[PDB]
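Notes to accompany the following structure.
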Number of protein chains: 2
Amino acid sequence: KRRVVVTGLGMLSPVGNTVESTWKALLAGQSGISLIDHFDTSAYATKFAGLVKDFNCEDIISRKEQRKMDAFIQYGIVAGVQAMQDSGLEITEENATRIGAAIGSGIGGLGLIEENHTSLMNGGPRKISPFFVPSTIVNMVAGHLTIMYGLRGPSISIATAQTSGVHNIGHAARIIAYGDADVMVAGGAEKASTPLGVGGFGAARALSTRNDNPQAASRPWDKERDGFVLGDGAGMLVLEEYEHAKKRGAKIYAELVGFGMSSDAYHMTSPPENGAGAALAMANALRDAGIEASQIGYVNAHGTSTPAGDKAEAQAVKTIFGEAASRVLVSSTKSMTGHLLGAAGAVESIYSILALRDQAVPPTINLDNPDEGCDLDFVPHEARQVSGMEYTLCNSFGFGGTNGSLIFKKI
Amino acid sequence: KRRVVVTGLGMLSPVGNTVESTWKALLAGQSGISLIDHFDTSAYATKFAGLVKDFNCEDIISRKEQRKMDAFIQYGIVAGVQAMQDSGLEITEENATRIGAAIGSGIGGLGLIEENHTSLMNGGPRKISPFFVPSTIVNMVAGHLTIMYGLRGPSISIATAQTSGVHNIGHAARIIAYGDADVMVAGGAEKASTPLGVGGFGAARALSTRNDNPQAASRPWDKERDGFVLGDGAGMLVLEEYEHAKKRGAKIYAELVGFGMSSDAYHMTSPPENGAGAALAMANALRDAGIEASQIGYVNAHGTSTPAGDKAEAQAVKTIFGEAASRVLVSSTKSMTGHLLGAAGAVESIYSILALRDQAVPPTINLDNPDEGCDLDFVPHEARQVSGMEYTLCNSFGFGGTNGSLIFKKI
Ligand SMILES: C[C@]12C[C@@]34CCC(=O)[C@@](C)(CCC(=O)Nc5c(O)ccc(C(=O)O)c5O)[C@@H]3[C@H](C[C@@H]1C4)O2
Ligand SMILES: C[C@]12C[C@@]34CCC(=O)[C@@](C)(CCC(=O)Nc5c(O)ccc(C(=O)O)c5O)[C@@H]3[C@H](C[C@@H]1C4)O2
């Protein structure tokens, strides 16, 4: 029986370029949402997003190497390096074979897709870059990282849209527990704040359109919600088999105890009002962790700020928690962070970890008027102190009715 | 201890729109490569590909629904339906929760990406389709299928480039054996024969350029190789837990016994001359299946027809088989099929299955002059009869040094 633990964290987000800076901001209820400036937004109904401020990889990636990779890859590599370094793990010829990675993304390299496509339109296939494929495809973050570190263990990339972060972490853990690896860098990366990303989700009427106050747009469970907010970033965890960790005197953030998946079997871009899909994923994580819903101190909701999605998760929470529905704290950091799609579940797994270490839960900001008929503690406006919280649960849901949940335990 | 078996197959390929028609063609050494006609290839260095002839889904997908999906999705759904039907499985409210899917793709919806991007360039974000996201992203095949069949079990989508087919099947099996599901539709779909796909891999100098004889271009291990051949299609298997299968009187094609993954940690678009990555994946599949390299009757190689890739796999084969290197048959169906990237490992898992049922191995066509210094039986030109073959092994490798292998056992 092999237990899995988190021994390293890395992160790039709209509120901080490091793990600690990001957590500090979240507990302080800060928003990382700002107006888009890197492309003309005149014709765009949505003109803001949660961007990564002052990104720098000069010391991690050569501009020679930078040319062969989309922003999403650069972000993921940086965050993955941060995590590898934070873990203290030393790759040796003994090790190599037993260390891998499970890193995905929702949409991948849109920015370079647009660039290459624009080039082809203007001057033919002759203008497409030799790096088109390798610089845009989803598995490129695991690709570069394995190379940078000489990792020869299993490497996979789960592209399950907005549910990727959770899936990659879940399966990385599965890969470890199963015996295929001893250590795994896992998580996701995304950079979809481009004409296509913004134009695309905007075309589906999925984005908040509150340009007059970009910072108040992400408002999960609030009566005035008008769609999700797009956020860029990457989040990475180094997962390791318990004994392998101890034996090397690794610092252990927390333990990965449960992982559950489910399918909505309902609609391509929406969940059922009843949240039956979300309920199953959560129900599966508990059964996997062998605990009861009553033991969860906090839930880092998927809470995207869409009219239909927020209601469904709330429904699902009432269903799984029932009695304790009022005693469990639920909050959506997307209220500050925005929605980082393929990286959401990753960064949000980190917040679920830190909430355990620091016995502090971050707030769902902008919750001025919650929906009516809801008995839930959405941790509105301000961070909240907690006492004997041993477990946290993290949800991620995605287009295609794909759901996943991770349960983390203190120590 | 939960064993996994194949109880259903579905497939669309360049040589047939069904499982059986495709196998018949392969054993008859037929090529499905032809000249591209759906887009002007004048400026293109590569002007041919392995296309799906006369695709029809009218009876499976409404043109109303067809509008919201890229060719890659349509292909995958059709092949997935074929597999579901072939299995005889009846989804009930008891079942639903325990049936899922693991289906990926290498690049996804290029054709609709180009369409939406072209539209945006010509008339702004106003022209982007509300279905941009849902119609192009990789997890959309699992999405539609789970919905079409009321599947509520776990659903994931592994995007590991040219290695996806194998990964999805591997993990679907893992998901089943672990206890998270009883049945899984698994495999991959791809349709990258577009200006971007052809222009893209062509820009990296990865494609055969033999337009004077499209049918002779895919030539694995042949001295005159000049790069891989692009092929479209989808391949799907219904994996099921042994007892669950029997209990319902399921027809059982074969059993999934081993699955191994590895990372090259070498180059973004190329393997090491020594094929150490491929060796590890194969070495891991055997250890997983608990058998010895000598027990493998046939290897369905990754064999893409690139100068460097073919040499590396051969090296890896010599390494793992050693003594038996000469007694094992290795063949690359891509010599006829082309390279279907994310779907390669899927369709090729089917051929590895059928080679067991039918004790017949398909040929590596176009092998007029093999490389020098190679003791291997590449099953050149003609299919080959086999006697007591109990196991077959299937390899898939991809950009980012991501490798995987599946081992199948007779009965
Ligand atoms: C056809 C419609 C119904 C519509 C009703 C009003 C809504 O509320 C939204 C805006 C989104 C529903 C939803 O929450 N989808 C959803 C989801 O299933 C899973 C994940 C996420 C995520 O962002 O991770 C997500 O966004 C839907 C979307 C756009 C169109 C308007 O589909
Ligand atoms: C920088 C270069 C070196 C170069 C040397 C000559 C070659 O032989 C090729 C054409 C491809 C090497 C290769 O086999 N890559 C490779 C791989 O690692 C994994 C999977 C596949 C697949 O198709 O599933 C694949 O194609 C390479 C490519 C293009 C450029 C020319 O990279």
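Using the numbering of Swiss-Prot, the residues shown for chain B are 3-413, in order.
Recorded method is X-ray crystallography, 2.6 Å.
A Cβ is built for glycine as well, from the same backbone N, Cα and C atoms used for every other residue.
The active site, for beta-ketoacyl synthase activity feature in Swiss-Prot is assigned to B:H304, B:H341. Annotation comment: Swiss-Prot describes B:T271, B:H304, B:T308, B:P309, B:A310, B:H341 as platensimycin binding site. Per Swiss-Prot, platencin binding site is recorded for B:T271, B:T308, B:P309, B:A310, B:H341, and the stated evidence type is experimental evidence. Quoted from Swiss-Prot for the published mutagenesis B:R207 to G: Impairs the binding of CoA. 10-fold increase in catalytic efficiency with dodecanoyl-CoA and malonyl-CoA.
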Statement: Quick note, recorded positions B:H304, B:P309, B:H341 vs chain A, Cβ pairs under 8 Å, ordered by sequence, gives none
- prompt: Residues near the platensimycin site, B:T271, B:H304, B:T308, B:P309, B:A310, B:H341 excluded, by Cβ within 8 Å of the Cβ center?
  reply: B:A208, B:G229, B:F230, B:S272, B:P273, B:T306, B:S307, B:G311, B:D312
- line: CB < 6 Å to ligand 1, subset of recorded positions B:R207, B:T271, B:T308, B:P309, B:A310, B:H341, seq order -> none
Query: Taking Cα atoms as reference points, which of the recorded positions B:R207, B:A310, B:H341 is nearest to B:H304 (active site, for beta-ketoacyl synthase activity)?
result: B:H341
Task: Taking only the Cα atoms, work out how far B:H341 (active site, for beta-ketoacyl synthase activity) lies from B:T308 (platensimycin binding site), in Å, as a whole number.
output: 11
Field: B:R207 (mutagenesis position) and B:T308 (platensimycin binding site), distance between Cα atoms, whole Å
entry: 10
- request: Measure from the Cβ of B:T308 (platensimycin binding site) and count the other Cβ atoms within 10 Å, all protein chains considered.
  value: 23
Task: Measure from the Cβ of B:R207 (mutagenesis position) and count the other Cβ atoms within 10 Å, all protein chains considered.
output: 13
- prompt: Widest Cα span across the platencin binders B:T271, B:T308, B:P309, B:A310, B:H341, in Å?
  reply: 16
- prompt: In the structure shown, which of the active-site residues B:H304, B:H341 has the fewest other Cβ atoms within 10 Å?
  reply: B:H341
Field: Between B:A310 (platensimycin binding site) and B:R207 (mutagenesis position), the C-alpha gap once rounded to whole angstrom
entry: 12
Field: Lowest local Cβ density (other Cβ within 10 Å) among binding-site residues: B:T271, B:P309
entry: B:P309
Field: Between B:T271 (platensimycin binding site) and B:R207 (mutagenesis position): CA-CA distance (Å)
entry: 11
